[PDB]
Amino acid sequence: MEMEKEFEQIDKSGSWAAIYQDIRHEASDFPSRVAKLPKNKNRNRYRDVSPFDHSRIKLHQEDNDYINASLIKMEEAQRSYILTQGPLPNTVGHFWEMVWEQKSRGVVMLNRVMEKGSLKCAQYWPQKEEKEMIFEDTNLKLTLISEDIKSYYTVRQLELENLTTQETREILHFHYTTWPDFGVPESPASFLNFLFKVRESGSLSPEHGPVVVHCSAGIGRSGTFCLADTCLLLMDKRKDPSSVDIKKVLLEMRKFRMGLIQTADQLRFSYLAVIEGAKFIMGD
Ligand SMILES: OCc1ccccc1OC1CCOCC1
């Protein structure tokens, strides 16, 4: 059923809450035993948001290999994403260790450091060229190279140095700065513009490790980003672009991380983004 028609049918009936609860009821449940170990309590921002054991990212250390991060592997679309929480004061070194070990080219950030007057994640990147950061726990150095500030998002070029081997890599930081403190954007135009900028960079492409995506918990805005990308890629590949079922793609993704898409308004916004984005994918 063409999603644009399904959309008008749900909107006219006002059943967004009912569709959303059906997803929550059918969603996968797998164990998260490593996340709930007492040694990992300060590695988790939220008590109710944990990575499944089968899909969690492992840090390449013998001490403690745990980070709140999951590998979402979309087999038919041929795309991989790492979804993670906003780093905490005790996890910033771990974050950049993961970026290094997984060979990621891009980091996608969908929140501000402060929202609703509270801290949503640590200041984990340098703000001035001449004031670099060193993480002693993981032996990494991070330098700001350049910054391009636009109306809806900022792109930064960073240099990450493995202080152990003196290898360096360029990491692109894509920071969406205008998601509102409450609700979802009114139009998906600036979110879709942002997604096409990430794609253009090479960050989502198979010659790199998976892109790292985060918001505060790594399930809501982060969920919207990967669901929209995968749905538009599937519409490009399939003979019948009308066969793409966004509810079935979201349940497949929820086999790899719990809670992706946090509200009925985020589900509606995901439909709107895919519907509007397709009016490029189908040849405009
Ligand atoms: O590697 C630790 C570190 C080095 C340089 C600058 C800041 C910094 O850590 C701060 C506290 C913890 O949260 C992030 C900000």
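Just so you know, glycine gets a Cβ as well, placed from its N, Cα and C.
Taking a C-beta cut-off of under 8 angstroms and a sequence separation of 6 or more, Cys215 (mutagenesis position) has the following same-chain neighbours: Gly86, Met109, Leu110, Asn111, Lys120, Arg221, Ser222. Under the heading active site, phosphocysteine intermediate, Swiss-Prot lists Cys215.
Within the same chain, residues at least 6 positions away in sequence whose Cβ sits under 8 Å from that of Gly220 (substrate binding site) are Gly259, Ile261, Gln262, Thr263, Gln266. Annotated substrate binding site per Swiss-Prot: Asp181, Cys215, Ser216, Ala217, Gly218, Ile219, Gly220, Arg221, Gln262, in sequence order.
Non-local contacts of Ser50 (mutagenesis position) by the CB criterion (under 8 A, 6+ apart in sequence, same chain) comprise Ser32, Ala35, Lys36, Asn44, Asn68, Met258. Secondary structure at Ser50 (mutagenesis position), taken from DSSP and collapsed to helix, strand or coil, is coil. Annotation of the published mutagenesis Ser50 to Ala or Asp in Swiss-Prot: No phosphorylation; the original residue is retained in the structure shown.
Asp181 to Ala appears in Swiss-Prot as a published mutagenesis result, with the remark: Substrate-trapping mutant. Every protein chain shown contributes to the tally, and the Cβ of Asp181 (mutagenesis position) ends up with 9 other Cβ atoms within 10 Å.
Here Swiss-Prot describes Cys215 to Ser as a published mutagenesis experiment; the accompanying note says: Catalytically inactive mutant; abolishes sulfhydration.
Within 10 Å of the Cβ of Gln262 (substrate binding site) there are 18 other Cβ atoms, across all protein chains. Least crowded of the binding-site residues (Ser216, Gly218), judged by neighbouring Cβ atoms within 10 Å of its own Cβ: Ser216.
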